[PDB]
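Asker: Got a structure here, written out as structure tokens. Questions coming.
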Amino acid sequence: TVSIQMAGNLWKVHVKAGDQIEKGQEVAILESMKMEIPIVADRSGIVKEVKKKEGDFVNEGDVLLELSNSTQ
């Protein structure tokens, strides 16, 4: 999994299931603190699933996406 790390609203999301991410690649944007903050892949992988959408509420530790198992 990869998760949000602050309270806010998930401004936009750029992944989809079957997409590729790499550690530090942009994955979403979070709006909070009257600012916008990029959200990145904490690790590389294929996006197995996405758990959020644009404009949804999000929190510190709230899941953003899930990735391929190491066997893949």
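Note that chain A carries Swiss-Prot numbering, so the residues on display, from first to last, are 2-73.
Structure method, as recorded: solution NMR.
For all residues, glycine too, the Cβ spot is worked out from N, Cα and C.
From Swiss-Prot, for reference:
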DOMAIN    2-69  domain 'Biotinyl-binding'
MUTAGEN   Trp12 to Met  No changes in biotinylation in E.coli
VARIANT   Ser4 to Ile  In strain: ATCC 6633
VARIANT   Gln21 to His  In strain: ATCC 6633
VARIANT   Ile47 to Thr  In strain: ATCC 6633
Asker: Report the member of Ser4, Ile47 (the variant positions) whose C-beta atom has the most other C-beta atoms within 10 angstroms.
Answerer: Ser4
Asker: When you measure from the Cβ of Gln21 (variant position), which residues in the chain that are at least 6 apart have a Cβ under 8 Å away?
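Answerer: Looking at Cβ-Cβ distances below 8 Å from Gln21 (variant position), excluding near sequence neighbours, one finds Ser45, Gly46, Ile47, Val48.
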Asker: With DSSP helix as H/G/I and strand as E/B, how many residues of the domain 'Biotinyl-binding' (2-69) fall in helix, strand and coil?
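Answerer: Across the domain 'Biotinyl-binding' (2-69), the residues distribute as 0 helix, 36 strand, 32 coil.
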